[PDB]
There are 2 protein chains.
Amino acid sequence: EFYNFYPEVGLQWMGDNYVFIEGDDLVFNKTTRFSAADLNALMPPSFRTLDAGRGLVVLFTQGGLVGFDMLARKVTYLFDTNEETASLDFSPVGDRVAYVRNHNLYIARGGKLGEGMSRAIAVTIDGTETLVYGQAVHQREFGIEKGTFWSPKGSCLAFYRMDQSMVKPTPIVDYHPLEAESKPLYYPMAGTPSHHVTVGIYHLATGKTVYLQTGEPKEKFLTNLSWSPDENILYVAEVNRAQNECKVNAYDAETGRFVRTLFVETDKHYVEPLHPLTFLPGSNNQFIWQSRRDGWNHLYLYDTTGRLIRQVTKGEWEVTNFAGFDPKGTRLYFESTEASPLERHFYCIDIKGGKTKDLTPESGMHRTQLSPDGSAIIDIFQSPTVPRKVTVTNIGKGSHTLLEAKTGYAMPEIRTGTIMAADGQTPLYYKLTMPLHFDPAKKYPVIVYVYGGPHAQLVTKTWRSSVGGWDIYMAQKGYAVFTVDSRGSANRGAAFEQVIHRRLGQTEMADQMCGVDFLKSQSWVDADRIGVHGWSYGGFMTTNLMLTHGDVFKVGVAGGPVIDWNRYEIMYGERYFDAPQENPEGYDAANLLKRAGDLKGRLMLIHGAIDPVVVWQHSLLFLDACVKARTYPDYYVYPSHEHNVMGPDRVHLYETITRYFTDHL
Amino acid sequence: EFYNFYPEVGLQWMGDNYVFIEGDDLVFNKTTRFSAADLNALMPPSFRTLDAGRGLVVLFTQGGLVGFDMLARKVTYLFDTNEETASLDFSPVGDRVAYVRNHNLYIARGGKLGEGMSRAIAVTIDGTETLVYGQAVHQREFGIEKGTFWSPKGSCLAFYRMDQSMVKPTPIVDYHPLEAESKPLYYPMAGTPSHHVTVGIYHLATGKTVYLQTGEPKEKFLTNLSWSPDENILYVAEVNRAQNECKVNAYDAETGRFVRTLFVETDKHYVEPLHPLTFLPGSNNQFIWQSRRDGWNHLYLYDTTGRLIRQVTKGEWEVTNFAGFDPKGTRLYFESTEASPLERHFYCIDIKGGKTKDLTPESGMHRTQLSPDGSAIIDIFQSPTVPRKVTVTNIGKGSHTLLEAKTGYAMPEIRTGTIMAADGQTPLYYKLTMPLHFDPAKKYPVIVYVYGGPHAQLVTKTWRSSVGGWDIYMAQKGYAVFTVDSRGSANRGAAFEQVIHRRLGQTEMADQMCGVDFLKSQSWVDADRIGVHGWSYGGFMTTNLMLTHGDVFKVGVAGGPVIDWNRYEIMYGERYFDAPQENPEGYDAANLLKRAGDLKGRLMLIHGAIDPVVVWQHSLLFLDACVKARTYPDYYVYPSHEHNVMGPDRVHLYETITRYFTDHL
C-alpha cells in the first residue's frame, strides 16, 4: 500500500463524547478530564479502543495489558498474552482476546482485579513454518489484514489455516548475527502453486473445531469472512485462480457444511472483493455489499436469499469508505469522490437511494468519523490553503471548530492542473513542485516522481506533499518535481484502471510521456535534464521509463523495483497481468531483465535486503543482466530494512537519493 | 591467493624432450611432430600431463578421459569418472584415478582398448553436506589444495574426512532460479568451533580402511600429508589451534597407529608449514623439509629419526620453489630471491650446502622447469625491457633461445624505486604507473592501488602490470597509479611480515602513508586528488585508509573487502590476528564497522554475491553501519560471481571501477 511518510490527531468517539489527548489529560467533550495520575491511581498513556460506543479500551503496560472503561473509569480485565501484541484480536464481548504465539492460535480470558488469572486456551497445537494459523493469508490481498474473526456475540472464533508446504520459499537473510542466518519466506510467485487456505471455527462453549467445507480447487481464495448477526452462518467471498469470479457463499457455522450461494460476480478482467458483508442494524436478513461491478465502487443492498434489493449509491464516482448507518438503518453514511476525484467528502443517503447530501462541502480532503450514535461527526479537513481544520458537528445542527492551523522565507510553490492522457480523451491530474526560489527566466532540471500502480492516487487536494515530502526536499535543491496520476491509478473508476490489464507498464508509460510533453512545453524546463524516481510499482516504472525512453530520462533512482513480474506474487500479480502461462507477450514486454542493454543513463536501484514485498532478487538480477549486457547502473542496499526505509534511517535514504540526482542530473 | 588477471606457454618436459603445441602439432625437441590427426587416428587438443618423465598424459574428451603415452604414441587406458573432472587424482601407477562424486570418494580403474570397463569402487558411502570426503580442508591453508593422497606405489589412497556438523554455516544464495535458492557454506569464523578433520587410508589390495589415530584436540590441523617411499608410514605436519606449534608425526599406514614425533617447530607469532616432506632419490630415510624457522624460508635435510642433518640453504633471502634434485641426490635445484626480492632466479646447490650457483643470471623474473633427467632446464624469462625470452639449457652446456619477443603511439611510463618504511629503516619497493601522455609541467590525480596482505608481493621486475593491467587502464584515463609493498607483504623474510601480528592494518597503513608522503613530494602530483583501490585484503586496506586518513583519500573503490575480521575464517585469520577472545584490542581497531562514521569521501564497495572467501555479509554490514552513522558509500554487486570477477565480465568491473574515479576523483 502506498504510504505518505513524514505525515504532518488523537480525536475519536467514546460513548457520546469526542475525546482527544492533551499530553496529561484525556479531554471528553459533549467537558470533563482524566489525568494520567487519576488513571494510574486505578492501575494495579497510549491505548487501543476496543468499543467506541462503550468507551472500552486496552492499555499496553509492562507485564500485560489492562482493559479500562473510560466512561465508567474502571479497570475491566487484565490480559496475559505472553507478551504477544501484534496479533491481538479482542472478542466483541471484551473479556477475551485471541492471539498467535509460536505458530499457534490461543484465546486468553481477562481476569478481574484480585480475582485471579486463568491459563489461555490453545485452539491449535500443530502450527509450523509451513502451516500458519490465525494470520493474514493470500498475501494480504482482497482486504485481508488478519486471520482471526470473532462471531458477533463472541460464541465462536473463526480463523485461517494456511498450508504453504507446496510453496517454494525465498530466503530472507538476517546479516546481523556473527554468521548470517536465512529464514524461508513462502512467497508464492506468479504461475506457481499457491498455498491452501481453509477456514476453521472454534466453538468456545464446547471447545470443538469444524472447518468450512470449501472444497476444490484447494487454491481458491477465501476472502472477506463475514458472520451472520445470529452467528448461525459464516459468509465467505470465494475468488477463483483466474480472479474473474467471486461467489458469496454461506456456510453452516455449526457443522461447516456448505449452505448456499447468495450471488456471483464476474468481470471481463477481474473481480476484487475488498470488504465484508455489513448487516443493517437489528437485521439478520439484509446487508450492504460493496461492489465495483458497474464500473464504480458502490453500495448494494442484498437480502440473505441472494436477491439484490437495490443498488443504493450510483454515479460516475466511487465510495471510498462506508462509515455505517443511522440508528434505525434508513440512511447510509460514507466518504466518496462525488465532489471530485481529487477530493474526499462525507455523505449521507437514504437507504432507498436517490440524492446524496454532502455533509462536508468545503473543497479539500475530509476524513470523517461517525459517532457511535450516528448523530454527530468528527471531521478533519485540509486543503492546499488550509493546513488542518478540525470540526465536530451534530448532524443537522451547528458545527464547532476544535482546531484550525494556518513567513520571511520561502517554500516550494506547488502548481496543479490537467493534461490529456495518451488516448487524447481521458483527463489526467498532475502536481508540480517548483524549484525553491524559482526564477521564470531560468532553465531548471526536472524529476518525474512516479508510482502509477493500481490502488494508489498521488494527486489530491491536500496540504503539502503526498509522497513523504521528497518532492519538496528535491525542489529545495533546485529541481522541479512532477507527478501525474496516469491511467491505472485509483479512484477514477474501473475503466480508467483496467486499461492496464495483461499489459503492465505500456499505457502507464504512454501517459507519463504525455506528462513529459507537458514539461517540455514549459519554457523554464531544461529538456536535456529530465530525471525520474519511484518506489515499488514506481521503481518498475522508473526503470522501464529509462530503458524505453533512454533519450529522455537521463538519471533515475528506483527503489524496491519490480523487475520481472513472473517473480511477483500470485494474488496481486495475476489480477492485473493474468498468469505467465496465459500471457507470455505481456510478461515478456514488462520483463526489464530482457532490456537491460538499453540502459544508457545513470540509474541507482535501492533495495531493503529483507524486503518481503518485492524480493531482493529483482534488483540483484537486474544488475546481473546489466553485467552481461555491459550497461552500468548504481546500487545501494539497506540490510536491516524491508520494502520501505522507515524511521530515522529515512533521512539517509533521502540524502542518498537526492545526492544521486544533484551529482548526475 | 593474489592473482594477476589478463596474463600476457605450452612448454614442458616429456621424457628427455621439451614439448610445446603449435595449434596443429605437438613439437618434441632434443625434432619430431605429432599432428592432431595422427593422434585422433588413434582415438577410439588439451591434456593433463600425469608423468612428465614417461610422457603420460590424459585427454579430456566427450564421453570419458583418454590416457595417452606421448613417447610411445599409444592409448593407455580409458577412464570413466561419470563426468567428474575437478577432483581427479591419478595414481602414480597411471592405471587408476580417484575422484569425488555426490559427496563420496571413488576409485576408477582404467580400461584398455577393447578390453572392457570395470565399475568404479566406492571408498566411502556416507558423505553429506556436513561430512566431506577427499576434498581440501582447513580452508585450503597450509598448502592444502586437495583431499586425496596416493601412496608412491599406488598401493594405498589416503584421504581427508571432514566433519563440519559443528560449524555454523553462512548462506550462499543462487538468484538465477525462479525463486532464489540458498545453500549453506560451512565457513568457520574466527573464534568459533572449527571442523574436525581425520585422515583415512584405503588399502586397494584388501579394500580395508583405517584412520590415523591423530587424537585430540579434534580441531587440530592435519597438514602436508607425505608418504614414505616404502609406503609403510604416512607423515603429517600437525598444527595446533594457536598455530604456534607444528609437530611432524609419523603414523603406521597399516594400522593408523601413532609411531613417533620426528621434530617440532615453534614460533613466537606463528608457524606455517606449506610443503610436504620430499625424500631424496632412492632414499627412505632422508628428506628435505622447507622451513622459515630462521626468519627466511630454507631447505632442511632431515633423517627419519628426526635428527636435523643440516640446513642446506642459508641467507637473508627465501627459497620460493623447490624444483628437485640431480639424479644422484647430491644437488638441490630451486628458485629463490637471493639475487633480489624483486627477482626470481633458478639456483643449484650442493646437498652439503655452501655457495649457490645462479643458472639464470639475467636480471628479471625467471620461471624454470627442471627436466625429468635433471640435466636440462626450460626457462621462461621476462623483465621491464624484455617481454619474454624462452630458453632451453643443458645444465653446464650451451643455451638455445626458443623464442624472444620485443610504436607510433604511447603507453603509460612505469617508474620504480624505493622509500623508507614508517620505521625509517626498512626499505620498501614501489611501482609508479604514470599518466598516459604525462606532462611534467601539469598536475595529476593519483590512485594508490593497494593489497598489503601476507603471501603477496605486487612489486617485482616483471613485464608490464602485476595487477591485471588495471593500473595501466587507469593511467590511460589520466590517473597515475602507485603501489608499494608495505611491511606484511611477502618474500622479504618473516620479520618483515610478522610485524603485523595481532595488529592488522596498523603497520600496513603507516607504510602506505609513507608512500603518500613520497607522492606529495612529487611536483606533478595533485595532493588534493589522491584516491585508493584494492581487493580482498586490499579492500580492507582501501576502506581502512579512507576511514583513518579521510583528509587524504578523497575517493576509493574496495572489492571483496574484509570489514570485520571476527567474520573472517579461523585458519588464515587467527594466524595473523590470533583469536578474537585473545586479542579484543587488535580486532576492535581493525573492525571497520565501528568507524563507518568516519567516511567523508566517496567510496564504492564491490562484492560477488556468492563470494566464499570474503562473505557478502562484510560489505552489506558496512553499508548498514553507514546508514546508522549517516555516512554515504556507494555499491555494486555481481550476483553470479564469487570472490573475484573473472572472464569477460571483468570488462564490466574495470569500467565500473574506473568510471567511479573519473566521476568523483
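Using the numbering of Swiss-Prot, the residues shown for chain A are 45-52, 55-76, 84-97, 109-470, 474-732, in order.
Header lists the method as X-ray crystallography, 2.1 Å.
Any Cβ shown, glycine's included, is placed from N, Cα and C.
Reduced to three states, the DSSP call for A:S603 (active site, charge relay system) is coil. Other Cβ atoms within 10 Å of the Cβ of A:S603 (active site, charge relay system), summed over all protein chains shown, number 22. Residues or ranges marked as active site, charge relay system in Swiss-Prot: A:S603 (among others).
What Swiss-Prot lists as active site, charge relay system is A:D678 (among others), and the listing cites similarity to another entry. Non-local neighbourhood of A:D678 (active site, charge relay system): A:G627, A:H708, A:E709, A:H710, each in the same chain, at least six residues away, with C-beta under 8 Å from its C-beta. Classification of A:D678 (active site, charge relay system) by DSSP places it in coil, neither helical nor stranded.
In the three-state DSSP scheme, A:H710 (active site, charge relay system) falls into the coil class. Under the heading active site, charge relay system, Swiss-Prot lists A:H710 (among others).
Among the sequence features in Swiss-Prot, the mutagenesis site A:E636 to A is noted as follows: Reduced activity. A:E636 (mutagenesis position) falls within a strand segment according to DSSP.
The C-beta environment of A:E636 (mutagenesis position), restricted to residues of the same chain at least 6 apart in sequence and closer than 8 Å, consists of A:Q203, A:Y251, A:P252, A:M253, A:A254.
The Cβ neighbour count for A:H710 (active site, charge relay system), using a 10 Å radius over every protein chain in view, is 18. Think of the gap as 7 residues with no coordinates, bounded by A:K76 and A:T84; the Cα atoms of those bounding residues are 6 Å apart.
Chain tracing stops at A:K470 and picks up again at A:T474, leaving 3 residues unmodelled; the C-alpha atoms of these two are 11 Å apart. 2 residues are missing from the deposited coordinates between A:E52 and A:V55, whose CA atoms sit 10 angstrom from each other. A gap of 11 residues interrupts the model between A:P97 and A:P109, whose Cα atoms are 15 Å apart.
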